[PDB]
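Here's the structure we're looking at; comments come further down.
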2 protein chains.
Amino acid sequence: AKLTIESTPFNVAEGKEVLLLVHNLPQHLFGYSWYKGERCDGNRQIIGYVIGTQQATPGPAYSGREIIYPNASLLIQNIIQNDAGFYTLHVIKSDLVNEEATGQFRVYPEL
Amino acid sequence: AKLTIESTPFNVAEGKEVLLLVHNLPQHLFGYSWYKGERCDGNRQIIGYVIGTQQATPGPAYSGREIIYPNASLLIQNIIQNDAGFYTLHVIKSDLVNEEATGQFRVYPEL
């Protein structure tokens, strides 16, 4: 029912990768908008994807490391400390009363 | 150039109405999402509108008083104190790297 992001691992070692799994996508979709952070700050949008045409456009915050998947999940590679924090997904429904959810993960150094 | 909301009046007397004018809409649009507040909290979405089909759907926060206009402006009638605050617009571009902007207004009692 409720849209949820679960990061996996919740704790990502430096240089490895996180996957943000998306659960309970609503019906009547259109595409997805993924932001680093907690609000919809377009200046820190990673990516947007149109379900209908499988078209994936980078945003100001995209950095060469992020991958998006048809069912909204988003993986981020070769992680660094500054990646730790919140990530908010915005699922744009076709009638534009959209839904949003945010997840986080943490990063840590090995020794 | 930069997307901006200007409220008018910035100071709305109780029972009167505010109009949130939208300036410098970007190109390649699709529709608009209007939220009470500063972030994209779907639980306080007022309304969404699809430019292509002139279709306007209410959100959880819609309250019977809000009107949306083809070029994104949004008026709110018979204003009360609790309306004062921020309002964020989210312009959903067709490739889903969207833009956002927020405006405010203030409300005040006459005597």
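Numbers in chain A track Swiss-Prot; the residues on display, in order, are 34-144.
Header entry for method reads X-ray crystallography, 2.9 Å.
Note that Cβ sites are derived from N, Cα and C of the backbone, with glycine treated the same way.
Under mutagenesis, Swiss-Prot gives A:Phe63 to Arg with this note: Abolishes dimerization. Reduced affinity for E.coli Dr adhesins. Quoted from Swiss-Prot for the published mutagenesis A:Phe63 to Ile: No effect on dimerization. Reduced affinity for E.coli Dr adhesins. Experimental mutagenesis at this site is recorded by Swiss-Prot as A:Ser66 to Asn, annotated: Abolishes dimerization. Annotation of the mutagenesis experiment A:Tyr68 to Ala in Swiss-Prot: Abolishes dimerization. Quoted from Swiss-Prot, the note on the mutagenesis of A:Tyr68 to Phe is: No effect on dimerization. According to Swiss-Prot, the experimentally introduced change A:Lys69 to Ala is described as follows: Abolishes dimerization. Here the residue is the original one, but Swiss-Prot notes a mutagenesis experiment at this spot, A:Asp74 to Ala: No effect on dimerization. According to Swiss-Prot, the experimentally introduced change A:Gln78 to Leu or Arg is described as follows: Abolishes dimerization. Reduced affinity for E.coli Dr adhesins. What Swiss-Prot says about the mutagenesis result for A:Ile125 to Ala is this: Abolishes dimerization. Reduced affinity for E.coli Dr adhesins. Quoted from Swiss-Prot, the note attached to the mutagenesis of A:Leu129 to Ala or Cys states: No effect on dimerization. Reduced affinity for E.coli Dr adhesins.
Projection of Swiss-Prot feature records onto the structure.
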residue	record	CB count, 10 Å
A:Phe63	mutagenesis position	20
A:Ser66	mutagenesis position	28
A:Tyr68	mutagenesis position	27
A:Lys69	mutagenesis position	22
A:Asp74	mutagenesis position	16
A:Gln78	mutagenesis position	26
A:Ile125	mutagenesis position	27
A:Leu129	mutagenesis position	24
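Under DSSP, A:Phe63 (mutagenesis position) is assigned to a strand (E or B) in the three-state scheme.
A:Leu129 (mutagenesis position) carries neither a helix nor a strand DSSP state and counts as coil. Under the three-state DSSP scheme, A:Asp74 (mutagenesis position) falls in the coil class. For the pair A:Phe63 (mutagenesis position) and A:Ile125 (mutagenesis position), the C-alpha distance works out to 6 angstrom. The separation of A:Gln78 (mutagenesis position) from A:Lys69 (mutagenesis position), Cα to Cα, is 6 Å. When the C-alpha distances from A:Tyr68 (mutagenesis position) to the mutagenesis positions A:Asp74, A:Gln78, A:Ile125, A:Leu129 are tabulated, the minimum falls on A:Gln78. Nearest Cα neighbour of A:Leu129 (mutagenesis position) among the listed mutagenesis positions (A:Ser66, A:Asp74, A:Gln78): A:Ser66.
Counting only the Cα atoms, the space from A:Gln78 (mutagenesis position) to A:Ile125 (mutagenesis position) is about 14 angstrom.
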